[PDB]
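Single-structure report; data block below.
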Amino acid sequence: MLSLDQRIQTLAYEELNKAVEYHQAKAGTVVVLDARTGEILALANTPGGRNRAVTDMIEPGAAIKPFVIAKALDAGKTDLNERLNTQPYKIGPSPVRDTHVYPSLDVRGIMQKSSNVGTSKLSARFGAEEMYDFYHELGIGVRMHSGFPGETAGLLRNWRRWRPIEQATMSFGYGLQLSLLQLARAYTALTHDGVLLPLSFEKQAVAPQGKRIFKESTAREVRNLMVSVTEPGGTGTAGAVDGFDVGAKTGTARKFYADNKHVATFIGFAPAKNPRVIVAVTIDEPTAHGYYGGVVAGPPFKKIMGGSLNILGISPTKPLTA
Ligand SMILES: [Cl-]
Ligand SMILES: [Cl-]
């Protein structure tokens, strides 16, 4: 009744190592989930030993943004028509800025281009306590109880202690921490139509009892926005998979912060409209051939996702061209 798939596990570990070596990185992790039941199909770590997917806390960076955008849509604090001013700004001395100046974006653009500014403005429409409860409901700070030793709850600071700038940076993934397994888990709220899943190391005959975070319509709209990340104009085109539409988010978190020391993340699901698989890839401190999540973690995501769909017998939803 173990949920692991050895063929997916082998594929994930082989592609993970190829990427870690090619980019001359220190380490990497991969999680592959059943997008419908939360069954864990593969967990891969390199270099060997410690189960970093389970034990290692990371700041998720921009990989948290889909949930902030989803929450803002779900509560009616924005909609798919609003064009937000996304010029850089400061809260006191601390800047909030994107990799480019975008004068304005709608929420599709905020997702597609990965705007820290736009996401922080959406989050700022909620009180600190509301955002704190929301992050907790996503499971940040809540142990997975995977059964592995060395597992931590993650980090979610008490909202009463938050500075306004800290609520802002949390909304684009700094100042809170979770493991790649917890982050991959959060994505089941988007794939499983607004219902967060527990995840399991056992095969699930039916999707288990979960917990609603978003309306079903919100999740479906947000999955559609995330397809823009793998299409031209998005930050994650390296993750597009032949024959499928892929909903994804890229992340490029600085470590501590540092100039040129990063954690590159790529997380996505497919078929985007009716997801079957979530693949999450993190590459720790690439030093060659790029450092952003799309360029670094996209290519292994593409290979692991495409191979996982084929292994599982999922038919392409559009004609193959490659
Ligand atoms: Cl806990
Ligand atoms: Cl689809």
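One-based numbering along the chain as shown.
Determined by X-ray crystallography, 2.0 Å, according to the entry header.
Placed from the backbone N, Cα and C atoms, the Cβ positions cover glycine too.
Under its natural variant annotations, Swiss-Prot gives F256 to L (Swiss-Prot position 504) the following note: In strain: CDC84-060418, CDC77-124615 and CDC84-060384. Look at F256 (variant position): DSSP puts it in coil.
The natural variant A258 to V (Swiss-Prot position 510) is recorded by Swiss-Prot, whose note states: In strain: CDC84-060418, CDC77-124615 and CDC84-060384.
With a 10 A radius on its CB, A264 (variant position) counts 28 other CB atoms from all the protein chains. According to Swiss-Prot, the natural variant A264 to G (Swiss-Prot position 516) carries this note: In strain: CDC84-060418, CDC77-124615 and CDC84-060384.
Cβ neighbour count for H289 (variant position) (all protein chains, 10 Å cutoff from its Cβ): 13. Under the DSSP three-state reduction, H289 (variant position) is assigned to coil, being neither helix nor strand. Under its natural variant entries, Swiss-Prot includes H289 to N (Swiss-Prot position 541) with the note: In strain: FA19 and CDC84-060418.
Its Cβ placed at the centre, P299 (variant position) has 20 other Cβ atoms within 10 Å. As a natural variant entry, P299 to L (Swiss-Prot position 551) appears in Swiss-Prot alongside the note: In strain: CDC84-060384.
In the three-state DSSP classification, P299 (variant position) falls within a helix. Natural sequence variation is annotated in Swiss-Prot for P299 to S (Swiss-Prot position 551), with the remark: In strain: CDC77-124615.
While the structure shown retains the original residue, Swiss-Prot records the natural variant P300 to V (Swiss-Prot position 552) with this note: In strain: CDC84-060418.
With a 10 A radius on its CB, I314 (variant position) counts 16 other CB atoms from all the protein chains. Among the natural variants in Swiss-Prot, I314 to V (Swiss-Prot position 566) has the note: In strain: CDC84-060418. The residue drawn here is the original one.
Local packing around the variant positions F256, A258, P300 was summarised as the count of other Cβ atoms within 10 Å of each Cβ; on this measure the leading residue is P300. Inclusion criterion for the variant positions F256, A264, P300: a C-alpha placed within 10 angstroms of the C-alpha of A258 (variant position); this criterion is met by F256. For the gap of 4 residues left open between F256 and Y257, the distance from one Cα atom to the other is 4 Å. Using Cα positions, the member of the variant positions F256, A264, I314 nearest to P299 (variant position) is identified as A264.
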